[PDB]
Amino acid sequence: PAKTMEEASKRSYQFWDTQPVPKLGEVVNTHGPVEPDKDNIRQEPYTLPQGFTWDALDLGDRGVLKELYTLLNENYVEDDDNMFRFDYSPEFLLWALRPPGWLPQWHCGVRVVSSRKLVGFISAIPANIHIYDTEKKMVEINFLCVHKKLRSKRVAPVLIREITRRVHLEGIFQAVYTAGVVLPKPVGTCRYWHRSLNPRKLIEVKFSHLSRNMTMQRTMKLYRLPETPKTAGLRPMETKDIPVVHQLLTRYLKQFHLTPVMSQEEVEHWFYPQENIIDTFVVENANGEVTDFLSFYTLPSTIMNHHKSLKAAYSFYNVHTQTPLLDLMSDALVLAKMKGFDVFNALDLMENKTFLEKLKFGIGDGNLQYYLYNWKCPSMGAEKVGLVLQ
Amino acid sequence: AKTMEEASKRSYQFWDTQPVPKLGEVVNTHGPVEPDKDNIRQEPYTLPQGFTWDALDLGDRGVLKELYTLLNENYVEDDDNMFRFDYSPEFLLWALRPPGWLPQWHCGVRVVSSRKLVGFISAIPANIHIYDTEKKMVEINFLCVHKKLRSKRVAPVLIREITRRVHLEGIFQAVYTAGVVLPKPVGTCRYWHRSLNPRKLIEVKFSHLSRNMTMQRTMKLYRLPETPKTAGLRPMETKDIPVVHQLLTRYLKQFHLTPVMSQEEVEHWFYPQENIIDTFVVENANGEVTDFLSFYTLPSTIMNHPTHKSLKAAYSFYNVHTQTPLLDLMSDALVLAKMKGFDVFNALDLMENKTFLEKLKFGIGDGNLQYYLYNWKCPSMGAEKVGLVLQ
Amino acid sequence: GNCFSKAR
Amino acid sequence: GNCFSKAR
Ligand SMILES: CC(C)(COP(=O)(O)OP(=O)(O)OC[C@H]1O[C@@H](n2cnc3c(N)ncnc32)[C@H](O)[C@@H]1OP(=O)(O)O)[C@@H](O)C(=O)NCCC(=O)NCCS
Ligand SMILES: CC(C)(COP(=O)(O)OP(=O)(O)OC[C@H]1O[C@@H](n2cnc3c(N)ncnc32)[C@H](O)[C@@H]1OP(=O)(O)O)[C@@H](O)C(=O)NCCC(=O)NCCS
Ligand SMILES: *C(=O)CCCCCCCCCCCCC
Ligand SMILES: *C(=O)CCCCCCCCCCCCC
Ligand SMILES: [Cl-]
Ligand SMILES: [Cl-]
């Protein structure tokens, strides 16, 4: 698995070379599908290795949801040094995997035939995607996971082909997805940055390191935050704000080149506050008008070597029309500190580069590549990416 | 109004407020009447006092039976109030739970005190191809207001409420049909009828004996073969779903108003279900499926008749030919409908149907089916370019 | 909705 | 899937 484009140059992609994506080398100047919509689709599931079988995970079954939670908790994404692993909660998984239009057949699991143990997974959810001058119904792919005991046995390509087949059956022929590794071919490359909120604990568990010329006392002083936000009229999003949050987001996203196109029901799903999942705060000014909003989702991580999870908040969508973005994000940091998060994470996409350094974010070691499947278009800079996944 | 004549002498107090073209204008453009809305009314529209909205879970057999009864007693009748549609409960499930269906789009009205169901309208999602554009839309169907609740503006409230519920899901166009003229038809189709049991049809006054002919002659005129003639005709099976999908997709490209179905939608709309939908494929001597015919089952109640209570009607659905002549295909459809006990076989004059209607002894009907698009501006088209059949 | 037609 | 990143 290559982490840079230079490593990716010196690699062959036996699977991705067979897929309708552009080659890593080529520079793209056209806009459109690689292959046609299919007017007949394979009715039979793809063949798994002997002793494994497909299943569709009904997450409304609490027992099945726990099986998926356990698979990811033990086998999903780790940092580059194998010190931390994502710990998506069951309630978070329901939020990410049952948005409007979700389908249980798009919760595609692999089980051991004899024991029924869940050992693999991949998911699709529907999304309307604006890419340059085109709006396309697509799916978002997430949670590709193969049990550590089943790795390097070609199961991931089978998972990808099977979810492709199941999405094709519903008449959808494009997808968007992200990955920490380089594959053919990123439409955009983003980088995570990190804002320490509880620096003591972050240095303790080695998420971050003391600047070595700086002491712990100076570090805690450097990163300290106010006790309450400063923006006038800031309050949690409520039901009555759903239309204006939808209207604010739609107009704000027009300036980027890769964005979601959300219905009002989708806006309610992705933004209405749910404790320990998603937080949204709106600014309601002295006229009663909602003019801005900030949002972040909750994604803790297991500390693998030694304890409490590393509690992280991830910047979601932040829309400003009256409050300066720098002020809005200062208040996001203070609210995250108030809620007990240890670190606040943000990518360098959209306008985030305008505040990351000023608000004392430090650059991370992980890139996040964005990809489209069966859509060949020019690549874009991180500041034109306007899409945030979970 | 049933006529464009009666319609041009009307003021449309409700439809004048809606994003549809005016009956008078002619359209030379292609696009939405108004832009998509980026904020949508969150509150249901107000109903008259004593009535409440209720989204109908058709998976509850009792609720399905209430909808069945509302339509059975209050839905569409012919011009002369002699027949009324009698959609079956199982048929309603087929028409109202296709892929992507939503419970909130089964929009009912109940009496607050008694809970009696007195109003309904539905939306189902559909990708629609209209000239050079493909758009996600809804299909509106089953607009019904109890007879005792009529002429009290409940239908406009039902239309605005389903519009609001569709807008909330990010869809801003719809397609629908009606037996009346409204602003503004994109196409006008005529129903034709092929007698299968002429005696019953005449006795119940669905059809008549002309002065020119006797009953004895009418029977022989409409006699059909015992079995269909096309080589390799057989019911559609699961293995045929991809090829039926392929055949339908390519066949529909020649028309200007068509559905765009996924393979799962093809399974839903065509896989045979007894007394709902019939599909027969032609599998040739090489094992290749090259044609198919389909028709759906929609019986009617015969009102105020002491002996005959119901008329069993088959409705032409989608018929695709690439190797069998369409005339032969439709001839076998008539024979199959006769074999299955139908009294009459109905078909519209859309797609290529005019090429066979007279040759196969269909008689023109008294009912036009108007086709409509909501919030879409485009030129009208002749019946032969309409390639969309609803229920 | 659909339209109910009979023989003209 | 998401990427796990930490302070460089
Ligand atoms: C990612 C994961 C499913 C891959 O499974 P694996 O057993 O390690 O690799 P496999 O032998 O099954 O298949 C290798 C193929 O899958 C590709 N692949 C590897 N990681 C991938 C990823 N995150 N996304 C898409 N494709 C990937 C490989 O490039 C290779 O294709 P190639 O021949 O064109 O190079 C597995 O390692 C895992 O569960 N990792 C932890 C969770 C994770 O990282 N999920 C993906 C987040 S983007
Ligand atoms: C059709 C039906 C719902 C209309 O309800 P109603 O109480 O008689 O009419 P209302 O007083 O509530 O509202 C009048 C408005 O509704 C419109 N309208 C009437 N029938 C309509 C129809 N089938 N489709 C769409 N709009 C219709 C009228 O055009 C009028 O609008 P306008 O002022 O612009 O002309 C009702 O008569 C009924 O249930 N009929 C039997 C089933 C049926 O025909 N359903 C519709 C099939 S398209
Ligand atoms: C037959 O029952 C059809 C009755 C049609 C009533 C008018 C519907 C107009 C469209 C409403 C939904 C619009 C969604 C954007
Ligand atoms: C993070 O988990 C992303 C893993 C992405 C795997 C590749 C998916 C490629 C697209 C498959 C769906 C295609 C539908 C048309
Ligand atoms: Cl589910
Ligand atoms: Cl339902």
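The numbering of chain A matches Swiss-Prot: 105-410, 413-496, in order.
The way this entry was determined, per its header, is X-ray crystallography, 1.8 Å.
Backbone N, Cα and C atoms are what each Cβ position is placed from, and that goes for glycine too.
Cβ neighbours within 10 Å of A:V250 (tetradecanoyl-CoA binding site), excluding its own Cβ and spanning all shown chains: 22. For A:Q118, A:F119, A:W120, A:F247, A:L248, A:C249, A:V250, A:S256, A:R258, A:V259, A:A260, the entry in Swiss-Prot reads tetradecanoyl-CoA binding site.
Looking at Swiss-Prot, the entry for mutagenesis of A:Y180 to P says: Abolished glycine- and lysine-myristoyltransferase activities. Mapped onto three states, the DSSP output places A:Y180 (mutagenesis position) in coil. Note on A:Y180 (mutagenesis position): other Cβ atoms within 10 Å of its Cβ, all shown chains, come to 20.
Within the same chain, residues at least 6 positions away in sequence whose Cβ sits under 8 Å from that of A:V181 (mutagenesis position) are A:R189, A:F190, A:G284. According to Swiss-Prot, the mutagenesis experiment A:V181 to L carries the following note: Reduced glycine N-myristoyltransferase activity.
Record note (Swiss-Prot), mutagenesis A:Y192 to A: Reduced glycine N-myristoyltransferase activity. The unchanged residue is displayed. Sequence-distant contacts (6 or more apart, same chain, Cβ under 8 Å) of A:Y192 (mutagenesis position) comprise A:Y173, A:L176, A:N177, A:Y180, A:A200, A:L403.
For A:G492 (mutagenesis position), the same-chain residues that are 6 or more apart in sequence and have a Cβ closer than 8 Å to its Cβ are A:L357, A:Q359, A:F360, A:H361, A:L362, A:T363, A:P364, A:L455, A:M456. When secondary structure is read from DSSP and collapsed to three states, A:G492 (mutagenesis position) falls in the coil class. What Swiss-Prot notes for the published mutagenesis of A:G492 to D or K is this: Reduced activity.
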Protein Cβ atoms within 10 Å of A:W120 (tetradecanoyl-CoA binding site), excluding its own: 17
Whole-number Å value of the largest CA-CA distance among A:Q118, A:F119, A:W120, A:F247, A:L248, A:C249, A:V250, A:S256, A:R258, A:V259, A:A260, listed as tetradecanoyl-CoA-binding: 22
Chain D neighbours, restricted to the recorded positions A:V181, A:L248, A:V250, A:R258, by C-beta under 8 angstroms: A:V181, A:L248
Cα-to-Cα distance of termini bounding the 2-residue gap, A:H410 and A:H413, in Å: 6
Listed recorded positions with Cβ under 6 Å from ligand 4, out of A:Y180, A:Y192, A:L248, A:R258, A:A260, A:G492: A:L248
For A:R258 (tetradecanoyl-CoA binding site), nearby residues of its own chain (Cβ under 8 Å, 6 or more apart in sequence): A:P153
